[PDB]
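Worksheet: one structure, shown below.
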Amino acid sequence: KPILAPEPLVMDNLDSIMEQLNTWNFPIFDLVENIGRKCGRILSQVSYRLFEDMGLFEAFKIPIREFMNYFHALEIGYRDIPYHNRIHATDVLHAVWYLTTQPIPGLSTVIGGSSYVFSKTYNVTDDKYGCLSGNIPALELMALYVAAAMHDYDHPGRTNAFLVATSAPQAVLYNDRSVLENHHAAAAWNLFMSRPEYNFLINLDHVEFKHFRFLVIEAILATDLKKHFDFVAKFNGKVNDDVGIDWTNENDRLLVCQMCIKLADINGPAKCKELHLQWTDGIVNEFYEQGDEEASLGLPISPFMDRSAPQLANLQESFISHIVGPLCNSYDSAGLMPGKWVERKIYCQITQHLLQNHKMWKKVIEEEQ
Amino acid sequence: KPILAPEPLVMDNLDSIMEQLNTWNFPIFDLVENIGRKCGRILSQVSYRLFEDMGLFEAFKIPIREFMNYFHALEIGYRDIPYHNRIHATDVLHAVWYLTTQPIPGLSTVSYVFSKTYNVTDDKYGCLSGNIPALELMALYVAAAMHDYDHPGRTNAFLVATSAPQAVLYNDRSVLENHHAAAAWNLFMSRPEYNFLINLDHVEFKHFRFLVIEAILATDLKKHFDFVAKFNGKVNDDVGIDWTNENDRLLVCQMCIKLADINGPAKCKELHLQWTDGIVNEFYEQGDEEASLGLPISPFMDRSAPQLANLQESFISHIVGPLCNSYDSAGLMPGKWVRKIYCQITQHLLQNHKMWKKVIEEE
Ligand SMILES: COc1cc2c(cc1OC)-c1c/c(=N\c3c(C)cc(C)cc3C)n(C)c(=O)n1CC2
Ligand SMILES: COc1cc2c(cc1OC)-c1c/c(=N\c3c(C)cc(C)cc3C)n(C)c(=O)n1CC2
Ligand SMILES: [Mg+2]
Ligand SMILES: [Mg+2]
Ligand SMILES: [Mn+2]
Ligand SMILES: [Mn+2]
């Protein structure tokens with residue numbers, strides 16, 4: 001019955017691609033081909049590297065075998081669908097790691113902090129640059145990373161609105177409230193608890209484990225796009241009406257973690273053209289599969305989900321303008337965006353990609369009109 | 001095989017008690033004895049009478065057989081535990097009906113239904129059923145019937161502390177209330193013999209389901225203070241309660257199902273004390289199980305060390321009292337003009353509070 005991590009445990013010939021993890025535009029699809037399509041190891045392998053990179057194994061006496069057992073079971077439970085698969089989960093984990101360990105221009109380190117981890121890739125001795133992992137305790141950072149790995153577990157390639165409209169068993173079970181996000185969290189925790197071979201958290205005390213579980217759940221549930229505007233408003237409030245992010249306040253740290261996983265979840269439009277376009281193919285393929293089923297069931301086809309009338313450019317442009325753009329703006333306004341001091345001015349790779357990708361789609365719109 | 005209602009759908013031997021439904025201190029335990037303790041028909045029989053009394057069957061072309069099928073299946077699924085049983089569910093349904101149908105002094109009256117027990121000659125009175133559309137009222141009543149379905153006689157905190165499958169399933173968030181709503185809707189949808197809502201259109205049905213869920217989830221005591229604050233907010237704000245606003249009517253409905261859920265301390269001594277025995281018995285059963293494990297026994301749950309009077313007094317002072325005060329302040333409490341108002345409900349709550357204080361002093 002229990003799914004255990006294959007004898008090799010850590011694969012050895014992937015070192016060249018794995019060295020590139022500390023870039024924003026990590027070539028994740030090249031990693032897929034390297035490892036093997038539907039080999040089912042990308043997540044556990046990347047998880048190992050990133051946890052190793054942060055010294056999380058040592059920080060929480062995590063047994064590597066149980067870690068790799070759980071993460072393999074987890075990744076096996078991601079379905080082979082175009083977008084919400086184990087490759088997306090790996091991508092999201094890489095993004096929250098990048099966002100939390102890379103230099104942020106003019107970020108202050110929290111007074112009185114000794115407990116925290118730092119990436120081996122964070123070798124700078126600058127006072128002009130900080131990173132989130134210096135302001136967020138290791139337990140909370142680990143919670144965020146595990147959440148990213150878990151966050152879309154057993155996704156069926158349909159939206160919540162679809163599950164609700166068709167009274168799917170999941171929607172009835174969760175009373176039409178964050179159906180998939182509740183499922184991802186609940187199923188992934190159930191998986192964890194089902195076997196002692198999965199108990200990589202054996203050395204947290206009872207209090208720590210309970211707090212960890214709470215944080216993981218809050219992070220996963222924050223991925224419901226239905227609550228996107230509420231989260232952005234609430235964060236904007238703390239930066240505009242309030243004294244800003246109190247890194248000493250547990251609730252402010254939670255809210256940064258949630259904004260962080262949200263940005264990571266929908267990072268595609270903020271990547272280089274190549275990655276962005278590959279992820280686009282994935283998501284629109286899931287949408288059309290839903291459109292097919294909606295039609296066959298006599299329900300009206302949802303916007304942007306008709307293969308016959310795609311409106312691809314409109315989907316992309318509006319998604320960037322209404323969702324991703326405001327989220328990046330909000331996150332930048334708090335000063336959490338990785339970036340570089342120019343020669344003061346800040347150069348920000350993430351918002352620059354988002355601008356270029358937005359331009360690109362606005363051009364297709366004119367040409368098609 | 002589905003659970004269907006007993007062939008003679010309406011019982012005929014309960015007429016002396018069922019006419020007394022339009023009193024606050026409905027003798028519900030006498031009805032239990034009339035029907036038979038574990039006969040399992042109390043909820044469906046009361047539901048029939050109240051829906052009949054409101055003309056809801058006619059208002060929504062509800063087929064009575066499917067209605068009675070569902071409500072019997074529902075009541076069968078309430079467990080035989082001391083408090084969170086089908087008798088509590090019936091009690092809660094009776095309370096929301098009473099609160100929404102009975103005369104409220106100086107309430108402005110505004111499709112809608114009215115109780116047969118309500119005369120329209122007295123202008124100095126209104127009732128909530130005149131300000132809340134029939135669909136929303138029906139949602140509230142069905143919610144009350146469903147609201148504690150398949151209760152295991154343990155608190156959410158217990159289920160969370162012991163990583164019960166339900167707590168893992170609902171991520172520690174309103175575990176029981178999510179379960180009650182989800183299990184009761186699953187039951188409804190499982191059989192066409194249960195589809196008493198067949199004649200709502202798609203829009204109405206969706207809105208109905210949303211309202212029912214919101215009412216059930218509002219019974220989580222963890223959210224008690226938020227609801228009371230929010231309601232006090234709308235009352236003490238400008239324009240007060242806007243009966244034309246849907247979100248203002250939802251909060252009224254939620255405050256109504258909340259008051260009904262914990263109505264016991266606002267009943268006559270006799271009823272109050274019977275319900276007390278029930279709840280403390282569930283608490284001690286949980287206390288037992290907590291000690292069977294290595295968990296510390298929760299406050300007021302040790303039978304070998306009871307703080308009954310403290311439990312009662314603090315529950316009234318911290319929970320019930322503020323809720324009644326809030327609800328009275330909005331002017332929604334049933335009562336009689338005697339420029340003075342006599343209010344049976346707040347009167348009972350005061351007396352029961354006094355009673356427990358006295359008991360605390362004697363020690
Ligand atoms: C990374 O690329 C993308 C990733 C996603 C989505 C779109 C992407 O690009 C367009 C996406 C969109 C979505 N609904 C929306 C749709 C349809 C269009 C728009 C304009 C806005 C929303 C919220 N809904 C409900 C949804 O589940 N998703 C999945 C995540
Ligand atoms: C109407 O009678 C009663 C009905 C209930 C409860 C108490 C009653 O009166 C004692 C009750 C109380 C409870 N917790 C509390 C306890 C224990 C004590 C106090 C002071 C306050 C709360 C919120 N919790 C967690 C709980 O589940 N319940 C069940 C509903
Ligand atoms: Mg998701
Ligand atoms: Mg309850
Ligand atoms: Mn995702
Ligand atoms: Mn109840």
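Numbering starts at 1 and runs along the chain as displayed.
Cβ coordinates are placed from backbone N, Cα and C, and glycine is handled just like the others.
Residues or ranges marked as active site, proton donor by Swiss-Prot on the basis of similarity to another entry: B:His84. Under the three-state DSSP scheme, B:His84 (active site, proton donor) falls in the coil class. Within the same chain, residues at least six positions away from B:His84 (active site, proton donor) with a Cβ under 8 Å of its Cβ are B:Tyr78, B:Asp148, B:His151, B:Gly153, B:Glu282.
DSSP assigns B:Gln312 (AMP binding site) to a helical segment in the three-state reduction. Cβ neighbour count for B:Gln312 (AMP binding site) (all protein chains, 10 Å cutoff from its Cβ): 26. Residues or ranges marked as AMP binding site by Swiss-Prot on the basis of experimental evidence: B:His84, B:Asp148, B:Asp261, B:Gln312.
According to its DSSP assignment, B:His147 (Mn(2+) binding site) is coil. Under the heading Mn(2+) binding site, Swiss-Prot lists B:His88, B:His147, B:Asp148, B:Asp261, citing experimental evidence as support.
According to Swiss-Prot, the feature Mg(2+) binding site maps to B:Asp148.
Swiss-Prot gives this note for the published mutagenesis B:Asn178 to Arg (Swiss-Prot position 867): Loss of interaction with SLFN12. All protein chains included, B:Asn178 (mutagenesis position) registers 24 other Cβ atoms within 10 Å of its own Cβ.
Recorded in Swiss-Prot as a mutagenesis result, B:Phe225 to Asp or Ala (Swiss-Prot position 914) carries the remark: Loss of interaction with SLFN12. Long-range Cβ proximity for B:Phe225 (mutagenesis position), meaning a same-chain Cβ under 8 A and a gap of 6 or more residues, is found for none.
Cα-Cα distances to B:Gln312 (AMP binding site) place none of the recorded positions B:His88, B:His147, B:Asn178 within 10 Å. Looking at B:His88, B:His147, the binding-site residues in this record, the fewest other C-beta atoms within 10 angstroms of the C-beta turn up around B:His88. Comparing B:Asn178 (mutagenesis position) with B:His147 (Mn(2+) binding site), their Cα atoms are 10 Å apart once rounded. In sequence order, B:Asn178 are the recorded positions among B:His147, B:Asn178, B:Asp261, B:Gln312 whose C-beta falls under 8 Å from a C-beta of chain A. Between the C-alpha atoms of B:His147 (Mn(2+) binding site) and B:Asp261 (AMP binding site), the distance comes to 9 Å. Looking only at the binding-site residues B:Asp148, B:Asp261, the densest Cβ neighbourhood within 10 Å occurs at B:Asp148. Distance from the CA of B:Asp261 (AMP binding site) to the CA of B:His88 (Mn(2+) binding site) is 8 Å. 8 residues are missing from the deposited coordinates between B:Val338 and B:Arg339, whose CA atoms sit 7 angstrom from each other. Of the chain residues outside the Mn(2+) site list B:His88, B:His147, B:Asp148, B:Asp261, B:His84, B:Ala89, B:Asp91, B:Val92, B:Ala144, B:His151, B:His180, B:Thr219 have their Cβ within 8 Å of the site's Cβ mean position.
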